[PDB]
Number of protein chains: 2
Amino acid sequence: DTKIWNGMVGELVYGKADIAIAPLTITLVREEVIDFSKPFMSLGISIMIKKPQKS
Amino acid sequence: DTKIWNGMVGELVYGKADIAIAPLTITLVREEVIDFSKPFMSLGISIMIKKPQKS
Ligand SMILES: C[C@H]1CC[C@]2(OC1)O[C@H]1[C@H](O)[C@@H]3[C@H]4CC[C@@H]5C[C@H](O[C@H]6O[C@@H](CO)[C@H](O[C@H]7O[C@@H](CO)[C@H](O)[C@@H](O[C@H]8OC[C@H](O)[C@@H](O)[C@@H]8O)[C@@H]7O[C@H]7O[C@@H](CO)[C@H](O)[C@@H](O[C@H]8O[C@@H](CO)[C@H](O)[C@@H](O)[C@@H]8O)[C@@H]7O)[C@@H](O)[C@@H]6O)[C@@H](O)C[C@@]5(C)[C@@H]4CC[C@@]3(C)[C@@H]1[C@@H]2C
């Protein structure tokens, strides 16, 4: 609605913060306002299920 | 010895080629002369063994 970045990106856009070191997943629209570095930690959607029981 | 990039990087450094779309693993020294994009294909050293079949 407001098209205002909240969170850590809006602290970088509006000059509140100087840099961000955080678990920040790189999307396109985040790069449209600020600059990422290279992805140091590649990941994705994993499948968390239970562990086979000791019954 | 010559400190001359051969291959596809030296074609980008010496103006022979315009861009590289290739299986090019990102290192530091390759970024020291040319610019990569984001890693579209993350990978690493895998373990190729035989498929086990009825020992
Ligand atoms: C309750 C809130 C709700 C929301 C809100 O309402 C109220 O609305 C928000 C709104 O959004 C406001 C934001 C708007 C966007 C603003 C952006 C501004 O930074 C801008 O301008 C520079 C800082 O002033 C930034 O980059 C500086 O800091 C480094 C960023 O990485 C740069 O690298 C450095 O450039 C170089 O400076 C000299 C040296 O080489 C090095 O130190 C440096 O590499 C720049 O520092 C200054 O660098 C000088 C030379 O470039 C200029 O002083 C200026 O750079 C250029 O700035 C141009 C801006 O027009 C200008 O035209 C051009 O001539 C200047 O050369 C810049 O200052 C640059 O990345 C960015 O664009 C920031 O500080 C404040 C800012 C975030 C504002 C903070 C407050 C808000 C968030 C408002 C507030 C939350």
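Sequence positions for chain A are given in Swiss-Prot numbering; the residues included correspond to 477-531, in order.
Method reported for this entry: electron microscopy, 6.8 Å.
A Cβ is built for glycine as well, from the same backbone N, Cα and C atoms used for every other residue.
Where Swiss-Prot documents A:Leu504 to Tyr as a mutagenesis experiment, the accompanying text is: Promotes dimerization. Strongly reduced desensitization. Under the DSSP three-state reduction, A:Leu504 (mutagenesis position) is assigned to helix. Sequence-distant contacts of A:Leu504 (mutagenesis position), defined as residues of its own chain at least six apart whose C-beta falls under 8 angstroms from its C-beta, are absent.
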